[PDB]
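Beneath this line is the structure, given in structure tokens, with notes to follow.
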Amino acid sequence: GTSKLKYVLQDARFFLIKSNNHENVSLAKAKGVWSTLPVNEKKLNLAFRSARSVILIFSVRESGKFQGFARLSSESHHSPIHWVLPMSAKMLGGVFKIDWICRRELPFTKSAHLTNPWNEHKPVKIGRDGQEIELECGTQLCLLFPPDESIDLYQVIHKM
Ligand SMILES: CNC(=O)c1ccc2[nH]c(C)c(C)c2c1
């Protein structure tokens, strides 16, 4: 069903995360963590205190797809992570813990009807790493992903 998913997304905030390689998204999926540059780290920490759920929607650059979405379970904090960088390791910030809500892909062709008011109404696939996605656009984007039957949102609801 979709009822628990809709509950988790209620009054949520949404951020587009752009990764330059698949390896970092796979590590995030395996370990339940993300790290970003300080300008985005500060924004995500502010958002985490501001909203019931903060949702990161991941896209690997040049893939033409989103790779899934996840909810922040903590602010950033400073084991290490063997990220693959394009940079010099210590240019990144702290580590955010995340709970995956969907690990399945969604092609950009399926989100062509979604525009983001916070990025000049460009298609939601367009945005810098860290671009906030307005509530209605972000909710509809998350609802487009294929259902991920491996995930149980019961534990995620209790963290709200
Ligand atoms: C120009 N931005 C970057 O190179 C960049 C930004 C955010 C990032 N998060 C992680 C895990 C990496 C490797 C990374 C690189």
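Our numbering is plain: 1 for the first residue shown, then up by one each step along the chain.
The deposited model was determined using X-ray crystallography, 1.5 Å.
Every residue gets a Cβ built from N, Cα and C, even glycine.
As annotated by Swiss-Prot, RNA binding site applies to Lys18, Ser19, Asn20, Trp34, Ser35, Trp83, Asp129, with the evidence given as experimental evidence. Under mutagenesis, Swiss-Prot gives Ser19 to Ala (Swiss-Prot position 362) with this note: Does not affect ability to influence alternative splice site selection. For the mutagenesis result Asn24 to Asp (Swiss-Prot position 367), the note given in Swiss-Prot is Abolished binding to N6-methyladenosine (m6A)-containing RNAs. Mutagenesis annotation in Swiss-Prot: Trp34 to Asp (Swiss-Prot position 377), described as Abolishes RNA-binding and ability to influence alternative splice site selection; the structure shown retains the original residue. According to Swiss-Prot, the experimentally introduced change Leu37 to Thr (Swiss-Prot position 380) is described as follows: Reduced binding to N6-methyladenosine (m6A)-containing RNAs. Experimental mutagenesis at this site is recorded by Swiss-Prot as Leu44 to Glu (Swiss-Prot position 387), annotated: Does not affect ability to influence alternative splice site selection. Experimental mutagenesis is annotated in Swiss-Prot for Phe66 to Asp (Swiss-Prot position 409), with the remark: Abolishes RNA-binding and ability to influence alternative splice site selection. Mutagenesis annotation in Swiss-Prot: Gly68 to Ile (Swiss-Prot position 411), described as Abolishes RNA-binding and ability to influence alternative splice site selection; the structure shown retains the original residue. Per Swiss-Prot, mutagenesis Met91 to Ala (Swiss-Prot position 438) is noted as: Reduced binding to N6-methyladenosine (m6A)-containing RNAs. In Swiss-Prot, a published mutagenesis experiment is listed as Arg128 to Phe (Swiss-Prot position 475), annotated Reduced binding affinity for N6-methyladenosine (m6A)-containing RNAs by 9-fold.
Same-chain neighbours of the RNA site beyond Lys18, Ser19, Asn20, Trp34, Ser35, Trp83, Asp129, judged by a C-beta within 8 angstroms of the site's C-beta center, are, in sequence order, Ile17, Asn24, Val25, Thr36. Ranking the recorded positions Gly68, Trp83, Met91 by the number of CB atoms within 10 A of their own CB puts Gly68 at the top. Across the break of 2 residues that separates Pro86 from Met87, the C-alpha atoms are 6 angstrom from each other.
Scoring each of the mutagenesis positions (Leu37, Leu44) by how many neighbouring Cβ atoms lie within 10 Å, the top position goes to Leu44. The model of this deposited entry stops at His78 and resumes at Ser79, leaving 2 residues out; those two Cα positions are 9 Å apart. Cβ neighbours of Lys18 (RNA binding site) (same chain, under 8 Å, six or more residues apart in sequence): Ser59, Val60, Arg61, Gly127, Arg128, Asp129.
For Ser35 (RNA binding site), the same-chain residues that are 6 or more apart in sequence and have a Cβ closer than 8 Å to its Cβ are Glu41, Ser76, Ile81, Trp83, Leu92, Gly93, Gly94, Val95, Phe96. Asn20 (RNA binding site) has a Cβ environment of 14 other Cβ atoms inside 10 Å. Cα of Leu44 (mutagenesis position) to Cα of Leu37 (mutagenesis position): a span of 11 Å. Among the recorded positions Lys18, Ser35, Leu44, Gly68, the residues whose Cβ sits under 6 Å from any atom of ligand 1 are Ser35. Neighbour density for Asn24 (mutagenesis position): within 10 A of its CB lie 21 other CB atoms from the protein chains shown.
Straight-line distance linking the Cα atoms of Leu37 (mutagenesis position) and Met91 (mutagenesis position), rounded to a whole number, equals 7 Å.
The record assigns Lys18, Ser19, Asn20, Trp34, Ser35, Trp83, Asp129 to the RNA site; their largest pairwise CA distance measures 16 Å. The recorded positions recorded for this entry are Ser19, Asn20, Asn24, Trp34, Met91, and the Cα of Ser19 lies nearest to that of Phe66 (mutagenesis position).
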